[PDB]
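Data first, discussion second: the structure below is written as structure tokens.
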Amino acid sequence: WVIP
Amino acid sequence: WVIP
Amino acid sequence: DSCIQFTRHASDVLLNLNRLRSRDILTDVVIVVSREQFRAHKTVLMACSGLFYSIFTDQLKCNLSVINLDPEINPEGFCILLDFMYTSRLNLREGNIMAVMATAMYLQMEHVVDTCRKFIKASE
Amino acid sequence: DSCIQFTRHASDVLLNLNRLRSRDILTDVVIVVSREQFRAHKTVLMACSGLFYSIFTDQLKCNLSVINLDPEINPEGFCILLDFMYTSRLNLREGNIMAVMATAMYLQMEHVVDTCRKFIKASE
Ligand SMILES: O=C1Cc2cc(Nc3nc(Cl)ncc3Br)ccc2N1
Ligand SMILES: O=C1Cc2cc(Nc3nc(Cl)ncc3Br)ccc2N1
Ligand SMILES: [Cl-]
Ligand SMILES: [Cl-]
């Protein structure tokens, strides 16, 4: 999971 | 396009 | 093999599937969550959820145009997860994390369940 | 928004759609290319091809279970492109590049046409  |  | 690969292909496919959903094109099922209805593509639901995979591979249920979820399922939690299925983006907030995790466990969406458990553990 | 994103989601969705294709699950159309037949999901074809997007948004053609391609279309070129649609991998070889490019132009698959033109320009 990432900060888009 | 890349070499997978 | 000696194949080449187009990096953005999977993302572009999903973006187009979401455009079809937004315009209600070739949607083939309605998911009923209490008083709310959500139109979607059976194939996309199956590709994202262990529960929908089991439902639509069933020889009788595969032909249903309406699927009613368990009444304990929250429509907002379902909406957030349906958006995630079609975009890879999860709108996870303090106010919705419990409903989102409960819905992801029911829908059998393992990666969503994992990030919810981690975000909850960080706030305790 | 304040969304988080699961990097591998789009790839995992496409991998699952390809698994459904391999087991012939929920395929809803046959594409006829001369003597050959290819089963697929209309939504995936539309998401990858400008030609299939136009065909299945047509109020009459959207309901067809069989689509016949132009007889000039090569079944191997089509097969290579159908595999690309469901995997992001293109099996481009000296022996098939001309048929693949001609098929991608007909199917309106711009990124495939672009790499074919580049590979051809390099060998001249
Ligand atoms: O957390 C998750 C997400 C998910 C998706 C599917 N979907 C499919 N699985 C397989 Cl093996 N083949 C085709 C399809 Br469609 C099955 C289980 C799960 N569990
Ligand atoms: O080279 C390409 C690939 C492709 C795909 C689509 N598909 C869609 N396009 C739009 Cl804008 N919305 C929903 C869908 Br499905 C249209 C044109 C093209 N040209
Ligand atoms: Cl997931
Ligand atoms: Cl393309």
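Here chain D follows Swiss-Prot for its numbers: 6-129, in order, are the residues you see.
Looking at the header, which is where the method is noted, we find X-ray crystallography, 1.8 Å.
Using the three backbone atoms N, Cα and C, a Cβ is placed for every residue, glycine included.
What Swiss-Prot lists as domain 'BTB' is D:32-99.
According to its DSSP assignment, D:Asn21 (mutagenesis position) is helical. Its Cβ placed at the centre, D:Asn21 (mutagenesis position) has 16 other Cβ atoms within 10 Å. Looking at Swiss-Prot, the entry for mutagenesis of D:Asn21 to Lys says: Abolishes interaction with NCOR2 and HDAC2, no effect on interaction with CTBP1 and transcriptional autoinhibition; when associated with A-116 and 376-Q--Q-379.
DSSP classifies D:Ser59 (mutagenesis position) as helix under the three-state reduction. One mutagenesis experiment named in Swiss-Prot is D:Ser59 to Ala, and its note says Abolished ubiquitination by the SCF(FBXL17) complex.
Taking the Cβ of D:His116 (mutagenesis position) as reference, no residue of its chain lies under 8 Å away while being at least six apart in sequence. Under the heading of mutagenesis, Swiss-Prot lists D:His116 to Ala and annotates it as follows: Abolishes interaction with NCOR2 and HDAC2, no effect on interaction with CTBP1 and transcriptional autoinhibition; when associated with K-21 and 376-Q--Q-379.
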